[PDB]
Amino acid sequence: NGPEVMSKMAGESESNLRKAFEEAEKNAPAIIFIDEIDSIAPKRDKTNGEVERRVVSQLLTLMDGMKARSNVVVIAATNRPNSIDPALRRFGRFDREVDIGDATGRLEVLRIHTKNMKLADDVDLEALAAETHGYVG
Amino acid sequence: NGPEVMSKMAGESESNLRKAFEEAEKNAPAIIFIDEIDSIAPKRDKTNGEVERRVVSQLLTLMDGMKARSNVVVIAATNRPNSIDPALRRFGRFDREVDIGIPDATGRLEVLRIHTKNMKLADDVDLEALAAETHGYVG
Amino acid sequence: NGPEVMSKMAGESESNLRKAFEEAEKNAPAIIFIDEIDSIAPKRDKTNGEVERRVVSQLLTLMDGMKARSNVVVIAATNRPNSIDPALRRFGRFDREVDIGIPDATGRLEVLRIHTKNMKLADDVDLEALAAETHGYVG
Amino acid sequence: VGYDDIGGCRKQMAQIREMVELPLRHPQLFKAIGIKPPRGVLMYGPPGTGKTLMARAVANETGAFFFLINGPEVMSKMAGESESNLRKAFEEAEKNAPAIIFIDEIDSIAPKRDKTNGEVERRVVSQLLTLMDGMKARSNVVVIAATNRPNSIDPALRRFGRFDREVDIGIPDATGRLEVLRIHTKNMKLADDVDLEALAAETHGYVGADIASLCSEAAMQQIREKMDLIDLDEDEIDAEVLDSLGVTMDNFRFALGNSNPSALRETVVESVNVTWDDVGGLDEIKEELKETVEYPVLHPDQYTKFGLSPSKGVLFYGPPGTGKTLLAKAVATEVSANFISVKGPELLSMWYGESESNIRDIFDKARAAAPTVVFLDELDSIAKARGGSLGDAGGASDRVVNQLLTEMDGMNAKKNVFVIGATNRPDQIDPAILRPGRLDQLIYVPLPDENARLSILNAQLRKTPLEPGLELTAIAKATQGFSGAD
Amino acid sequence: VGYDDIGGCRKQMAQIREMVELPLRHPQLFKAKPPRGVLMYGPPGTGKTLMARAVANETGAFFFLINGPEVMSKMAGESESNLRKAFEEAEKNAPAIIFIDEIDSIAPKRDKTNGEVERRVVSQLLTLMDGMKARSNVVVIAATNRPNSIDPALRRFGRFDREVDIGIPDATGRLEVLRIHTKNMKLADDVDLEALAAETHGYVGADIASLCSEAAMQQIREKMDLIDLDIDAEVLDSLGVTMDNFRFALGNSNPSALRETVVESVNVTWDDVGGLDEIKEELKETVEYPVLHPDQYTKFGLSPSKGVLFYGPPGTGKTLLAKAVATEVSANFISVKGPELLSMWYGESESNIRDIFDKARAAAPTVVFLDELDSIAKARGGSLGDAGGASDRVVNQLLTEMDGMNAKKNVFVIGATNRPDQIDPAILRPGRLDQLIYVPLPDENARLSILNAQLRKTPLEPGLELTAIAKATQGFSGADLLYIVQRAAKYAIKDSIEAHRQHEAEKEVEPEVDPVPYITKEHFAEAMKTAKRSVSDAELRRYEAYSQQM
Amino acid sequence: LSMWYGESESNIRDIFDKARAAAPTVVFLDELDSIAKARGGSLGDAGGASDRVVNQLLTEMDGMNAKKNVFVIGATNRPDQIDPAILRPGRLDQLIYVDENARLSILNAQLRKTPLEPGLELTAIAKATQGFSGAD
Amino acid sequence: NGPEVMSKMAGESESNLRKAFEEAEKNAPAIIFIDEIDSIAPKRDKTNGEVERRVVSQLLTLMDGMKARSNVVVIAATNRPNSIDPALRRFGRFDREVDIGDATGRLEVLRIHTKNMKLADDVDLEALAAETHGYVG
Amino acid sequence: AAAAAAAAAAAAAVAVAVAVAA
Ligand SMILES: [Mg+2]
Ligand SMILES: [Mg+2]
Ligand SMILES: [Mg+2]
Ligand SMILES: [Mg+2]
C-alpha cells in the first residue's frame, strides 16, 4: 500500500520496500501490486520532503539496475498518471500503461456478481444496466 | 545504491559509507559506483534535516581529505546535476562530468543493430529506415 | 573528520570526543585538526535533535572550561562559517579566523608553477599568459 | 586565579560571594536569624562573559573540595548508568564535606522535559530534580550552574529550593571594560603612550574574552613588527631584543581596528573606504547626522542631566544616486559605533515565521552590541503600507512590518540603537514607521546646487592627477540638472 | 515536619486524611472499599512532597520510598527485581504506605516511548497494582508535576481511583503559609502580613519561602555591610527583619511560573500619561474592580467584560497605557508581540500560544498584553491557507483558548492595534474581546498635560510658557510633542557643548553647573521650526469613519 | 466569506454538507442582506465574489428535495437589499413580519437571575421606550 | 481489549490476533468483543510506530479473511467516533454502527452496586434512577 | 546486561507560497 509503507523514520520505508522486494524474490516468481503509487512519487521537484525522493530513488533502484529483477513483474495503480516520475514511466519499470476506464460490461458485472444467489424469475437486468449509467464497478 | 545506506539511528549511514569505502580500499584497485547520488547528497544549505548534512559531509571527507584515496576510482550516476552540492562538483571528487545524452541517427542505428542481434528477423525490414524515422527515441 | 565521531549508542559521541582530546593532550604539545565542522557543531537553537546539542556542549566545554587546555592548538576547516554555533566563534575556542580566498593573478601564477614543476613540460610554455587568461579558478 | 581576576561584574560577584562564604563563615548568624540561606544559584549570560571564570575563582578560593560536572559527561551507554553517575556524584559530595557543586552547560542536562522525546533524557531530568529536592534533599551543599540560554531549562529546576537565585552575567559598561583592560594588561609590558581609558572608551561591544583577544592581537602585532629587523634566530634569541618590547598604543589601535565584537562576527560588514571629505556637498546633512549620532555616545551626562532621551531614527529620501548609500558608507567607516548593514529583501524566507525570526535576531544583536548603527536600505521593499495586497502569501509582508513596528517601538528599552532608512520612493512606506519615536528625522537630499556640484567634482577628483590649468567651474555651471552619479 | 507544617490547603488536606489515613487505621467502617492508590497533581511547588512527608511522619506505618527514576539498573532485568522486592517488602512488613515520586519517569504514556525496559517495568507495575489484597490496606502515593503525560492505563478504576488537584492557594492560604514560614524567624513588630498577602498574587508554596528568605538576606546585608562585622554577640542578637526588607524582596521576586517571561523594567506612573483622563478612569474601572471587589460581582450577578481593544492613530499612547498597567496595577503581567509566537515547524506555534496562556492561568490573576494584534488575528480573507492553514489554525487556537476562560480564571486580555480593519470580526464578538476603547488625538488641554508630563524631569526656564506651544500644535500627536521636546533638548546640549569647548579653550589658554542652565525660549523657538505633523488627515478620516460606524 | 475563488464557496458547500449530513437541522442565516446584497451589478472583485456567493447559495438551496428536510431561517433589519432571486417562490417564500408587552417580557426575562429592588416597576421603562429593541 | 495485545515477544501481537480469530472460528459460530479499538487502530496517519501498523494490517487481513462457513461476527466499542481508520470503516468489515446516545439500566446498576452495604431503611432508588440523567457506569 | 540507543530522524516543516490574482 501507498500510505502504509511511508513513515517518518529515516531509512525505514526504504527498508520496508527492500524487504518486500527481497520477500517477493526469495520464494517464487510472484506478482507485485503496489497500490496508490502517486502518493510516493511526487516527481522529485514539487515536493519538499527528503523521504519521498529517497523512496522514489529506492523504487528506481529496485526496479532497474544491476541484477535488478529475476523473473518478477510489478503492477501499479493510480488515479492521475501524470503525477509520476518520467524515469518511473520508462521501459523496464512501467513500460505498459493500461487505461481501465460500458453497458454490456456493466451487465456482465451484474451477471457475475449475482451468480451465487437465486434472485427471482421476473428480474430484467436491462433496466439495471441502463439506469446505473455512472457506476464504476 | 542511493537510499540503501541511510538509516534511522544517529551515526549509522556514515558508518555504512565508511565500511563500504574501507572494504573497497582494502582490496586490489577497485571501482565504486554511487547510483542515484542526487538522493544521497542534495545541497546542504537547502535542507532541513541533519542526517543528510552529515552524510553529505561524510562523502566530501571520504573523497577529499588527508590520505583520501589510493588506486580507488569513484563513478556516479544522476539525472539532476544542478541539485547537487556544489562542493561535490570539484576536481578531486568528480573530476569530469560526462554528458550521456540522446544519440543521433547513426547512434540509433547502432542501438537497433545491437538490440536486434538475437531475435530472428525477416529479410524485408531494413533497420536504416527505422533509425531515420525514429528521432527522439533513446536506448 | 566531521561525522567520524557519531555513534548509535546514547552518550558515545561525546565519549569519543573526550578520548580524542585526552589522548591529544596527554602527549607533547599537539595539534588537533577538525575537518568539516559544519556537521559536528551546528547552532543548538536551530537544531531539533538531542545528540547534536549534547555533542556541541561537550565540544564547548572541552575547548574552554575549567582546566581549559595545556599547549594544545585546535585547527578547523569549513565551507560555511555562518552555520556554526556562536559560542564556538569566540576567543579561547576559535579566536582567529583566516580567510582562504580565491587567488589573484600572481597567486594563480604561483599555483601553475607549483603544479607544473614535476611533469615533463614543453619549451613553448609561458605560464604568465595562462595565469592571465585564467580568471575565476580557485586553485 | 582569584577574586581580583574577575572584572566588570561587582554586584554579581557579591551575590555569589555571599552564598559561597556566609554559610561557611558565619553559620551562627544564620542560626540567629533562624532560617537557612539559599543553596542554589544559576549563572546565565552571553558566552565569554566570565561565568566559568567566576566558577574557577570560587573553586580556587573556597577551602572546601569542589566538584565540576560538564553537561553531557554524566551520560553513558549502559541502561540506567547516567542515573548512577548523578547519584554517586551527589552522594559523595554530601558524604565527604560541605561542598559546592558546579554544573557546567546545564542546557545539555535539562532539555525542558516536555519537548524532548528520549526516555533516558527525561530520566536524567527527573533524577536531578529528585537529588536536588525531595527527602533529605540537601545537608549543607550548594549548587552553581552555568548556561547561555536559561529559557531552555525545565521550569521545575528553576523553582525555589532547587535554583533560588539567577545571576545575570551581562555585557559590561565602559567602566567594566576599563577594569577588564587593567586586569589583562598587568603582566605584559607597555610603553608610556598606552591609554587604557581611551581604549575602553572606543571599545563599544567587547565583553571579556573580546578584550582578551584585543590584548593578545596587540602583543602579536608588536612581536611581528619587532622581529623583521632580526633574523629568525631559531637556535636562540638574544637579550637585547628579548627585552624592551613595549606594546605601543599604535599596536593597540591597529588591533582594535582589526577586531570586531564576538556578537557581530556573523554579520561583519565588508570594509569600505569612504570619508567625510569623500562626500561632497550636503553640509547641513552631514553636520546634523554627526551631532545626532555622536551626542548620545560621547555626551551622556548632559542627556541624564536633562533626563530626556535622544533621537534614534532617520530617513533619507530623494532622487536616486543623490548620495544616500554614500552617506551610509561614510557613517560605517567614520562613526565609532558598530554598523549593521542589511539589504531590503535579504531577511525574507520561504518558511513560515523565519522572516520575523531573522528580524528579531538582527535587532537582538543590534541592542546586544550597543551602541549600534543599523542601516535599512530601501525600506520600501519590506515596509509597505498594510492591506494593499489583494493576493498575498498569507500576509507575510504585513507580519514583517508589524514585527518591525513592535521591535523598534514596544515593550523594550532604549539601548541607543539608531535606525537609518534610505529609500527613493517615500510614498510606499507605511505611515506608522514614519512616526516620531520610530523614524523621526526625514531628511530630503535634493539635487546639488552650483557650489554643491563644484564640491562633488572636487571630492571625486581628490585622488586623480589633473591638468594644472583645468578649472571645474565651467563644468559645474554647465551641468544644471545633473546628479552625483552623472 | 508534621501535619501542621503544610498550610493553605485545608480542604485538599481534608480529603487526604479521609482518603488514606482514616481507612488505614480502621477498615471496619468502610467494609460496613478505600482505593489502592492516590494521585496528586498541580503546578510545581505546591507542597506535594511536603504532604507526603507529613503523612509519612504522623502515621507510624512503615515507609518505603521508591523514587521513580531510581528503580532501573544496568544488569539484565534488575529493575523488575527492585520493583517487586519493594512491593513484597511493603506487604510482608506491615500495612505500610509507599510513595512514588516523579511517576512521569515510569509511565511516559506508552505512546511516544519505544524502549523495552520502560515497557516491561510499566506492565509489571500494572500487574503489581492489579495484585493487592483488600486486607493489607497498603496504599501508594503518587506525585506528578504534569498530569497529562501519564499512561491512561493507570487512570482507570482500581488503579489510582481518586486524584487530588493541589492548586495554588488563595489570599487566606498565602497568609497562612506566610505565617507558617515566618513563625520561626524573629520578625520585627512593624510588619503586617495581611498587606503582604494582599500584594502577593501568583506566589505558590515555595515562592513565599523565597520571598521571606530574600527579605531576611537583605536585612542581614544591611546589618553586615554597614557595621563591617568582618564573632560579635552584640551584632548577633541585634537582628530584626523590618518592612522595607519585605518590600524590596517583593519588588525583586517574581512568580516561578512567570520566571521565563521576565520583562525589562520600564517604570511609568499615571502622571506620565498626560491627558486621557476619562480613558484612564474607564481603564481603572474595568481592571481594578474584578480583581479587588468580588463582592460587587456577586451582588450584581453580571459577568464583567474580560477583554478590551485599544485602537487609534499611531503615537497616541496605547503602548504607554499598556506599560502603565504593567507597572502599577498590582497584578501579574505577561507582554507578547504578535509575531513572536509563530514558528516554521508544525505544531510549535499552537504549543507556544497554549503554553503562554497556561502560564497566564497559572499566575492568576494576569494581564496578557497582545500588542499589534493585526499579525496573529488577521482577517480570514482568501489567503487559501497557503501555509498549510497555519494562520487559520493559530487564530482557531486563540479563539478556543480565549473563550475557555471562566470567571475563576481571572485573565484580562489587553488588545492594541493601529489598523483595526484587519482584525478578524470573530474576535470582536461579545464574550471574548467585547470592550473597545478609542484613543483620539489630544485636544489643547490634553496637549498641555502631555507637555507637562514629558517635562517633569527636565530642568526648565522659570520664565517659560507652554500654552503657546499647545495653541500652535493643533493636529499634533504625543509622539510629535516628544519629538519637539527631544529636538529642543538636543539644541540645548549643542549649546552646552560648544560653550564648554569655548570656556575650556580660554581657560587653558571652580566651573559652574553649566554655561546653559535651562531649556530656553530660543531653544524651543528653534525646535519648533522643524516640527511636522506625524499623522496626515486621511488616517484621521478613516479612523473617524470607523468610529462612527461603531 | 473569503477573498478567494473556491474558498468562499467551499465554506457554503461544506456548511450545506454538514447540514444534509445531520438531517433534520436548522440553518439560521443571520443578516441575509450582508450575504446576498441583490447581486445585480457591481462590476468589481467584490461584485464577482457576491455573485459567486449568491450562485453557490442558490445552487445549494434549490437542490433540496423532500428528503433531508433541511430548513433555512433568515433574519434581517433592511429587507430592501435582499435579492429578489432569493425571495423567489420555490426556494424561500415565507415572510414573517415581526411592542409594549414584548418589551415588558424582554425586560422581565433579562432580569431573571438578578437581585432587583422590590420597590421597582418596569412598566415605566416599557411605556417610555417605544421604538427600542432587546439589544439596547 | 485494546492494549492487552502486546507482549515482549516480537510478532506476538499478530500471533495473538490469529490465535483469537482461529479460536473463534474453530469453536462455534460466535461473537468477538474488541473493546477500546482506539488503542489498536491509531488512525494510521498521526502515528509513527511500526508494530502498530503491523497489528493494524493483521487485524485488517484477519477481519477480511472470514468466509461463509465461519459464521462469526465481531462487536467493537469505542469512545470517540473520529479516531478510527477509514480502511477499518470500509465496506466489508465495519459498516453497521449504532449511536447509543437508560433509567431502567441505571436502576439496575444502582441495585447492583449499592446492594453490598448496610444502606438504610427509608430509601427509594427509583427516584435516584429518575433524577440521574447523564451518568454512565 | 541491557543497553539503550539514541535515534533522531526528522520532523515536519511548513512552507509559504505566493499567488497571482487578476
Ligand atoms: Mg565559560
Ligand atoms: Mg543606494
Ligand atoms: Mg515535590
Ligand atoms: Mg504601541
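Sequence positions for chain B are given in Swiss-Prot numbering; the residues included correspond to 280-418, in order.
Even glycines carry a Cβ here, placed using N, Cα and C.
Annotated features, as they stand in Swiss-Prot:
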- B:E315 to Q: Severe loss of catalytic activity and cooperativity between the 2 ATP-binding regions. Lethal. Restores cell growth; when associated with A-358; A-369; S-471; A-471 or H-475 (MUTAGEN)
- B:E315 to N: Severe reduction in growth rate (MUTAGEN)
- B:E315 to A: Moderate reduction in growth rate (MUTAGEN)
- B:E315 to D: Severe loss of catalytic activity without affecting cooperativity between the 2 ATP-binding regions. Slight reduction in growth rate (MUTAGEN)
- B:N358 to A: Slight reduction in growth rate. Restores cell growth; when associated with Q-315 (MUTAGEN)
- B:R369 to A: No effect on growth rate. Restores cell growth; when associated with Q-315 (MUTAGEN)
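Recorded features from Swiss-Prot, shown on the structure.
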residue: B:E315; record: mutagenesis position; Cβ within 10 Å: 24
residue: B:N358; record: mutagenesis position; Cβ within 10 Å: 13
residue: B:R369; record: mutagenesis position; Cβ within 10 Å: 14
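With respect to their backbone Cα atoms, B:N358 (mutagenesis position) and B:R369 (mutagenesis position) stand 18 Å from each other. For chain E, the nearby mutagenesis positions by a Cβ gap under 8 A number none, drawn from B:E315, B:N358, B:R369.
Calculated from their C-alpha atoms, the gap between B:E315 (mutagenesis position) and B:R369 (mutagenesis position) amounts to 18 Å.
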